[PDB]
Amino acid sequence: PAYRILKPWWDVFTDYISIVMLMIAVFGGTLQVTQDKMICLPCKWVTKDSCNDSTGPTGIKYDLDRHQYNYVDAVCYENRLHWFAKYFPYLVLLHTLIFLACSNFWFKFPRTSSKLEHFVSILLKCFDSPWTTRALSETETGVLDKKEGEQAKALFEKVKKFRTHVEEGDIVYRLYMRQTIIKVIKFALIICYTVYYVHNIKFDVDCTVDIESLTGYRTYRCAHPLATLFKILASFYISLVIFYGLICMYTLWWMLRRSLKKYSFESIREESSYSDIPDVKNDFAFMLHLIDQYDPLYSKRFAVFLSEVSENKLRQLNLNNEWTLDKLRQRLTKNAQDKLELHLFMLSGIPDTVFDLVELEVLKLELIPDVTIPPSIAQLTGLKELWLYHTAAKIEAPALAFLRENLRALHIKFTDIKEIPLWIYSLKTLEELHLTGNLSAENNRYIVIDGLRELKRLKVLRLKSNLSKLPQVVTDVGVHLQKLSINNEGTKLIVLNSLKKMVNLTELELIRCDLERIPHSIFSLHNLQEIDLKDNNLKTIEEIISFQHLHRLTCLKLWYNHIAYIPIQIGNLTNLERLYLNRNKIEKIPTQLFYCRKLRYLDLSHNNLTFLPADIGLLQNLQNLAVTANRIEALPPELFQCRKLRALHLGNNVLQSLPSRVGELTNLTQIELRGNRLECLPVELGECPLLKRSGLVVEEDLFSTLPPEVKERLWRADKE
Amino acid sequence: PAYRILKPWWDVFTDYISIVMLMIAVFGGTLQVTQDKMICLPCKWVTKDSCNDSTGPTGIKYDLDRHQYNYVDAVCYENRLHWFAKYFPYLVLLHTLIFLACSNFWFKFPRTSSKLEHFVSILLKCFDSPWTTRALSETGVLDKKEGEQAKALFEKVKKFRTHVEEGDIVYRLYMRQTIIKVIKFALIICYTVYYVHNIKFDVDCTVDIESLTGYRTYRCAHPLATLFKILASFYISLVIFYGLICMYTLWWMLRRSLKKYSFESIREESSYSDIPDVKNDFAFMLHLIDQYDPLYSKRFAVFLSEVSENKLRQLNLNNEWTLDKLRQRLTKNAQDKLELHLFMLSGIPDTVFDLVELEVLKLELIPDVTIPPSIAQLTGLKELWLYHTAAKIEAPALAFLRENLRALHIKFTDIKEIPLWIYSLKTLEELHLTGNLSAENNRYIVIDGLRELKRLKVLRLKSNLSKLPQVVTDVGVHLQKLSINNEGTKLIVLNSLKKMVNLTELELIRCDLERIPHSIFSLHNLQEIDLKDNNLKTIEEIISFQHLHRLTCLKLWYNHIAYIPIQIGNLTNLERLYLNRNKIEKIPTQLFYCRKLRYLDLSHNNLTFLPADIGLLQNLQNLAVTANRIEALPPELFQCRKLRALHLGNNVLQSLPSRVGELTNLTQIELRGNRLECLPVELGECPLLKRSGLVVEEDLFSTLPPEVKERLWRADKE
């Protein structure tokens, strides 16, 4: 079958030498059996127990009939002919048979026969893999048949299983080594003893077989016809045995000096450049040096298929066949900005059809190990946002230039600096960046982001890296930043009075920065209009008067802090358009906060607030408000003065009764009252047009107290 | 075994000769084993160890028993008979076996055998290819799968050619085998024909055994000597024949130098020039196949040919794409033209030339494409887009396009992706260019043929131009519209543009001027101007625009203009003006002196007020001040009745003035992004405005009276 490739050249030569020696053995045996005789004649005069050997001549007569000739020849042949010459063909036959047995014993031993057949078959079908040729075709990738992809995946699995199963055995090598050694030693024996005894084949033989009572003679001389022929046959046989021994020594040295238990594949990965080709362990690399002696092409083809880069490409082609464009545009979803976005999570790579999703607007990556980005992403022109999460993705120069002028927002969440690609700074049209993952590492701080300056158009910079310091580079790029945002996730952000350098900062948001106060740099940042200081642990905030520097100060947030009182100086902060001070420890409300006549949106939930002053109606321009989880017990009438108010959130308070003045508020749309000890509700609450039952967040039992007309009105307003 | 085709006629003849030689050797060996003896008679009258041999006849009695006769016969046969005469059949057997071994060793040599089986298996399937028959028939329906198999066969042929042409092993082995056969035949002719005289029927032996026999000389008859003589004569004749054949083959191999295959006959007959000579160890195989049957060599040359591979790829692509899928993919572009666009295809499917309804064709990364005369079958085409698609043209296609192409879009990553024959067009009017073409010492040389477009009237140069080219300046003496976008590169004109007095609309996008050059003032015929993203901060140069007596539209948006110079009041001819994404904060009253103004965009600015002169612009129809800081709408805004779309989003509007219903002509308004509180009830009297034109949220929509809600739903519905 395929066993021809197992045998090296020196196996063919030895097999044919064995065939020739077996043939001469058979011919010698069949000739020696039916025709070998020994013609003996008596010696009349015997000198020194040996034959004397000393009118027309006459024939001597010995008075012996033919039957006596037969008897004496038989006896002389039986006793006085060397057993070496008599049994030559059978000895040669035995030597050839045992040589054949040693040659093919492993072929007939079922322990290793399974390994041999499995290895040769798998090598054949891997040399027959169309994927192997395509792997060296590149020495851009095409497409693999989905069925051929399945076949190649199954072949990969079977090859890995066979490697693990066979690299551990280590018996075939031992068997062939033993066979080689046995062949060498047996050749040595049959070249020593045969040549030692070869002179014993003589044409004439003197036998004194000591038979007189039946013959009357003592010594006899005999001619054996086949002595010349048998000597020639023995010479040819021992010459062939010498050749066999030469082959045995060659094979033994080749196997011993090579040390072929490990195969390095040192040329193929140096020529095809596939470093991901692992070396072969014992009982396997010997099987591969054998094939190399037959043909190294099979070795190269099999090593290419054992390569891991080949595995990556085959798996990527399987994925490319696996995904379809229609289902991709089906799964495309609206992101937090309601733009067409599909989060790429738990995916090793990217199918090649998805790069036809030209309508993609926002992208999100997650758990993708360094996927290659072909310029086919250039089809996805609308992609203005990207969310990088734990992915060291790799792009191509056309795709790089495409995303340079097609990306305006970006969101990086890297577990390491290497996960952020180096050519991101060439994407200079980027204006919104969202960084995550610690880059404030020791002795390499802010070195990679030194290229953030080069993003000249960077205008929104969201940072979550436990920033304990404001970088000089981030400060310099921040002079043209319109909105900077830093999330210290509990770490103490420090500015070293360098935040004031970013004068053109139109908005700023610091989350969990543990500032506990507002330095003069923030006040010196006059362009701030939207500001947040969440989880800064602020205790005293009376310095917000310096926020008067912010002439167009609109939104101010100091929520999630230790704040327990509100400065009277916030009265001079009339510019405040939006405010968010929840999750603090404030217990009262001062009359000065009501001077922020531009205030429109508010949130002061989860505080110890216990009353609502009469000047709340002075803040008419409010439209949304949240005061959940406080100590408010009654609704003052002035609270109902804010007619243009639309949304409310007043949960988890100690309120007990609801004044009918809530009916005065016509513009109300949503209101939260769940978490309060109310018993009866005024009917006027159901006279607000924009307010509906869905807008009215309140307990069901209190709603049952209202007239059924109010219930019907709320439901029928909810219907349309 | 398919190796029978590997055997030339002389190989089979040598095989038959060796078979006959083996048969006669076996016959001689078995007969010599069974019957070869000598019958000896002693000579009583001996002269000089020679038989002198000098009343009815009486027999001679030599006083010898039978066993003595047997003994003396054996002795003389062993001693006084020539070894060659006795061992002739075994020498013959040795010669036959070694001849067979020299015949088969290369077949039995695994190194050569692997290559031989690989070559024969590849050649058989090449002769079996379903595409070889078609290709040699043409010297047409092709299933996709058979095309895949043909391409795989091309790949395997290339692999084998790369792998084995380095060999030079089988040739050397066969040369050595032929040399060995020839020299061995010569030796076994010489020594045999010399010693053949030794075979005689009768021999004389003076074996000198007298102590046992008592005689001097013995004459023995060998019965089989005549038979062995006949066998030897037949065998030597056979050896002569074998040597003739071997020497003929050796000379023939040493005559034509089979190491290189000229490979010119088929390339000249079937017209496939890309069938070059194969190397050593491959020209050997091709020569041997030629010896057997050159039909298989011709069937292999096609898949060695490179025109064949390209034709097979083209055939596979054309079969892959059908008319129905192309008509399904036929869409409409933004120019209201029926548009079919193709991207990253190997070639041109020829089923496309039945869709005459196509008007705009777009090519993108479709390499090695030539434009066939079949495009004359498609006359409805009017725009061609070549995006990094280096295309060559055939004569009828270019002739048809010269009278049937009007607008051309060329996008290139390199100069050579621009075909040089495009200049010969004479009905081409609109041209759009995409790609850098600046150069050092040879700047703007590819476009030296741009002059050859005398029908060019509309031009667009997005070519990374740091300078205005000379040839474009020359060709500008007949253009109508010139579009320039240097992709942020600063544009240099420097008195090289004013010659184009025929220009009516000039667009300078991202030219990075930062200030308007003087030459543009020579364009009296200029009517619509754009200077987007040119970092313009001072725009006083418009004082010279009084020369432009038809200056109707203007756009200076995406710049850094801090203020509006009052001289705008002189440009009454302006009817539209877009100035968004600028740093302007105040609006001088002279801006409202251009009563012809109808459209205006002031988005993304530092504006905080609307002057009461806004009503002086009665012709105004559309406005966009989105992302500004306007607090309230002065009722003068409502003076302009023919307002038709307003964009007030992302502003600080607190309430909508009740005069909203006065503007009957209004068709859209934007109010999301503004600090609005309640929509006025007058919003219910809008004649043409609908919910589609009402850009506002549902929570502010609920403030509308339910009658207004019903009216808005009905207007949106139909």
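Chain B is numbered as in Swiss-Prot; shown residues: 15-68, 92-176, 230-808, in order.
Quick reminder: no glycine exception, Cβ is built from N, Cα and C everywhere.
One entry in Swiss-Prot concerns the mutagenesis experiment B:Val40 to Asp. Its note says: Abolishes activity in hypotonic solution. Sequence-distant neighbours of B:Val40 (mutagenesis position) (same chain, 6+ apart, CB under 8 A from its CB) are B:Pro126, B:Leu130. According to its DSSP assignment, B:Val40 (mutagenesis position) is helical.
Annotation of the mutagenesis experiment B:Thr44 to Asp in Swiss-Prot: Abolishes activity in hypotonic solution.
For B:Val47 to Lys or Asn, Swiss-Prot lists a mutagenesis experiment annotated as follows: Impairs activity in hypotonic solution. Around B:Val47 (mutagenesis position), no same-chain residue six or more apart in sequence has its CB under 8 Å from its CB.
Swiss-Prot gives this note for the published mutagenesis B:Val47 to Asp: Abolishes activity in hypotonic solution. DSSP assigns B:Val47 (mutagenesis position) to a helical segment in the three-state reduction.
B:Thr48 to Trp, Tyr, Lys or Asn appears in Swiss-Prot as a published mutagenesis result, with the remark: Impairs activity in hypotonic solution.
Around the Cβ of B:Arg103 (mutagenesis position), the number of neighbouring Cβ atoms within 10 Å comes to 10. Among the mutagenesis results in Swiss-Prot, B:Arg103 to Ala has the note: No effect on anion channel activity. Impairs channel selectivity, so that the channel is also permeable to Na(+) ions. The residue drawn here is the original one.
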**OP:** Check each of B:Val40, B:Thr44, B:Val47, B:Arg103 (the mutagenesis positions) against chain A and write down, in sequence order, those whose C-beta lies under 8 A from a C-beta there; write 'none' if there are none.
**Re:** B:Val47, B:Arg103
Original post:
What is the separation, in Å, between the Cα atoms of B:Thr44 (mutagenesis position) and B:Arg103 (mutagenesis position)?
Top reply: 26
Subject >> Cα-Cα distance linking B:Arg103 (mutagenesis position) and B:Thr48 (mutagenesis position), given in Å to the nearest integer >> reply: 20
Original post:
Taking the Cβ of B:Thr48 (mutagenesis position) as centre, how many other Cβ atoms lie within 10 Å?
Top reply: 10
Original post:
What is the total of other Cβ atoms whose distance to the Cβ of B:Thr44 (mutagenesis position) is within 10 Å?
Top reply: 11
